[PDB]
Amino acid sequence: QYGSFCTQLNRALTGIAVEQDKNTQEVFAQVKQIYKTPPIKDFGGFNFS
Amino acid sequence: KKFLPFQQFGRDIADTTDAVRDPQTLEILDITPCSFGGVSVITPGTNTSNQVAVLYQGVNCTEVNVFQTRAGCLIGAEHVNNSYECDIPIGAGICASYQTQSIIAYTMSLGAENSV
Amino acid sequence: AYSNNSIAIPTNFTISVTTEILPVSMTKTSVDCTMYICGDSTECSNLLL
Amino acid sequence: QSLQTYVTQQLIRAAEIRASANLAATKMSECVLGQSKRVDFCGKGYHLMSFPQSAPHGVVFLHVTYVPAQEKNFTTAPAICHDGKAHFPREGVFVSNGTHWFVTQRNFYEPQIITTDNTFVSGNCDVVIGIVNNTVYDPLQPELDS
Amino acid sequence: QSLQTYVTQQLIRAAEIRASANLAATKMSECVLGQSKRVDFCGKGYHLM
Amino acid sequence: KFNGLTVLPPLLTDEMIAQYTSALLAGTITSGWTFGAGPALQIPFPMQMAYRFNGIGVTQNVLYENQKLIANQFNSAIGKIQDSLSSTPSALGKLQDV
Amino acid sequence: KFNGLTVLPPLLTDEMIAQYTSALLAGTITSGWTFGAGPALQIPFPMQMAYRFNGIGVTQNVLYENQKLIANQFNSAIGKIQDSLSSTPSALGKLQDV
Ligand SMILES: *[C@@H]1O[C@H](CO)[C@@H](O[C@@H]2O[C@H](CO)[C@@H](O)[C@H](O)[C@H]2NC(C)=O)[C@H](O)[C@H]1NC(C)=O
Ligand SMILES: *[C@@H]1O[C@H](CO)[C@@H](O[C@@H]2O[C@H](CO)[C@@H](O)[C@H](O)[C@H]2NC(C)=O)[C@H](O)[C@H]1NC(C)=O
Ligand SMILES: *[C@@H]1O[C@H](CO)[C@@H](O[C@@H]2O[C@H](CO)[C@@H](O)[C@H](O)[C@H]2NC(C)=O)[C@H](O)[C@H]1NC(C)=O
Ligand SMILES: *[C@@H]1O[C@H](CO)[C@@H](O)[C@H](O)[C@H]1NC(C)=O
Ligand SMILES: *[C@@H]1O[C@H](CO)[C@@H](O)[C@H](O)[C@H]1NC(C)=O
Ligand SMILES: *[C@@H]1O[C@H](CO)[C@@H](O)[C@H](O)[C@H]1NC(C)=O
Ligand SMILES: *[C@@H]1O[C@H](CO)[C@@H](O)[C@H](O)[C@H]1NC(C)=O
Ligand SMILES: *[C@@H]1O[C@H](CO)[C@@H](O)[C@H](O)[C@H]1NC(C)=O
Ligand SMILES: *[C@@H]1O[C@H](CO)[C@@H](O)[C@H](O)[C@H]1NC(C)=O
């Protein structure tokens, strides 16, 4: 009898759920190449271990 | 509309009967509500004057110094050919002001032309 | 190809034109609360008061 | 209840749209009215300029950027030792094709002879790790010689 | 009513989290992928990396 | 529609927005970044682009010695923007969502 | 939990996020800021730090003549970051609150 209230609720929650993955993608997926450090960690004394 | 001999009512909105078959004469007539719309009062400060203009929003100037703007019918303001900065926003590029002393309605100016 | 005495220097360039799309404004909506709830009914509007 | 729900969602959506519009105004100021050094703020690459275009309910920025294209390997040194002096590039980087040393601007290969107008002297040759022996030419010596 | 309250609170919290995520993406672009001259945007002091 | 719901027109028409964008484009093309900070100072466009090359750490002779190639690259990039815009129907997703 | 409430997993796993962060770190370490603007251009890390010293208005010889001291300072600072984060948990409250 209440109509489409909770369909609205599920739509809002789904929007939030998608936005979470969008947030993570925008933060961390800022490069399409997967770069790797050389096996010899010689950087002139700088230590990134 | 083509109401087949079994169809009595008509609903393209599904909650309001927008059409109906008259029982006496089987002519089918559509039902459109009479009219409605907002009413806005354009005024300068009462610390300046008591004159007002009235905007009947989104209605033609027949349902109601009569100026048909894209925002509706304006009554009590004279339309001027000049362009100024917006003072009271009316809508769709039209603005209103109070100048010597009457309320004027005009197309707003975006700025002075300048060729480099 | 990292090393302690190697560098990569570009010898050319590309002029790149990219598109960024940003929403600015929404449709301006107005609702007549009484008309939506209690359309042209005076008993309903009196109750809504 | 339905009307209140609609108005609440409209308020939240309007807040999001206001954030987007503030970002658009900032980009109009910093990318169209100027050249931005902020990485990725205007486009991908080194920002040169931006052009705005109106769109229904929004804006489209055409970001013109500079992208290095065809890189080449060279050998580097942090400084050059000539007469017990350590020479450092005023602008650019010391670069070597295998046999000869040059100084280049950092973003575009343009080899130039290492000269005293090209470099500046700081200290002796015993402090810098990886300093490379090479000659630094003085343009004044031929002029006062001839 | 309880479900509506939860969903509205989630929407507001999601807006705040989205603002935080946008700031984090901007800092990833300007502090990690480059050297920023914006005072205090990438730590206290003159930003190196 | 007929239940007390109305749509108010924007104050600025689409033509006025186009006029503002055209004014911004003309100012940028004819005066670079000067009109933003004050009076518009005219400068030939290749010299402005040389300024911007200096701004990204590249010497001006790189632009001047490659002016035709750079102009061709820019023109073709704008043309590719045109082509892609009229080829990807999901390009304007951010606006259509609104 | 038991009343129609479900928790959806994130699209990217923690391992994938770690992979992205490791790729960013490797790119920055091996190529400085070049991989963010285009192709990754390798450069010795002391030379990159000299570039950054120039970026903050300090001459390159200041870095090169103090390379060991600067590297020791950086290493000690990173070690202290590890120590401080492992010492007190309230520093991560911003995350915990979420
Ligand atoms: C970089 O620093 C780490 C410490 O943060 C060094 O790791 C230590 O190495 C020594 C010698 O191999 C070991 O005795 C220690 O147990 C290690 N400590 C830890 C916490 O792993 C590492 O050796 C340094 N790298 C270089 C190249 O010197
Ligand atoms: C490195 O660069 C130097 C200078 O550009 C090269 O030396 C020149 O080589 C050309 C051959 O094409 C000669 O005509 C010039 O007379 C040389 N100049 C000098 C000053 O000797 C050198 O060959 C390059 N080395 C490599 C491996 O490419
Ligand atoms: C750069 O040239 C100098 C000479 O100007 C070299 O100095 C010699 O260094 C060796 C040790 O490597 C000493 O045994 C000699 O007595 C030094 N001679 C002179 C005249 O100074 C220096 O070694 C060279 N550097 C490199 C890396 O080859
Ligand atoms: C009902 O009566 C009226 C009046 O005589 C007539 O016009 C109409 O046709 C009648 N309805 C039908 C369905 O015949
Ligand atoms: C108002 O009605 C007149 C009647 O001829 C018509 O010409 C005009 O276009 C109408 N204006 C609007 C805004 O509907
Ligand atoms: C504007 O000027 C034209 C003639 O150029 C005239 O026909 C028109 O009526 C004027 N508009 C107003 C509002 O007076
Ligand atoms: C740079 O690339 C362009 C193509 O965009 C090419 O025409 C030109 O010859 C290249 N320059 C060099 C020096 O290779
Ligand atoms: C530089 O040398 C490495 C090998 O160590 C090679 O993989 C890389 O492609 C070279 N770079 C260029 C631009 O040729
Ligand atoms: C670079 O590394 C090599 C070993 O591969 C070493 O012989 C050389 O001395 C190092 N040079 C510098 C400047 O670190």
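Numbers in chain G come straight from Swiss-Prot, and the residues shown are 854-951, in order.
How was it done? The header gives electron microscopy, 2.1 Å.
Backbone N, Cα and C atoms are what each Cβ position is placed from, and that goes for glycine too.
Classification of G:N856 (variant position) by DSSP places it in coil, neither helical nor stranded. For the natural variant G:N856 to K, the note given in Swiss-Prot is In strain: Omicron/BA.1.
Taking a C-beta cut-off of under 8 angstroms and a sequence separation of 6 or more, G:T859 (variant position) has no same-chain neighbours. Recorded in Swiss-Prot as a natural variant, G:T859 to N carries the remark: In strain: Lambda/C.37.
The DSSP secondary structure for G:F888 (variant position) is helix. Natural sequence variation is annotated in Swiss-Prot for G:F888 to L, with the remark: In strain: Eta/B.1.525.
G:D950 (variant position) falls within a helical segment according to DSSP. Recorded in Swiss-Prot as a natural variant, G:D950 to N carries the remark: In strain: Delta/B.1.617.2, Mu/B.1.621.
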Within 10 Å of each Cβ, count the other Cβ atoms and name the one among the variant positions G:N856, G:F888, G:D950 with the highest count.
G:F888
State the Cα to Cα distance, in Å, between G:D950 (variant position) and G:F888 (variant position), rounded to an integer.
35
What is the separation, in Å, between the Cα atoms of G:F888 (variant position) and G:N856 (variant position)?
49
Variant positions near chain A, Cβ-Cβ under 8 Å, from G:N856, G:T859, G:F888, G:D950:
G:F888
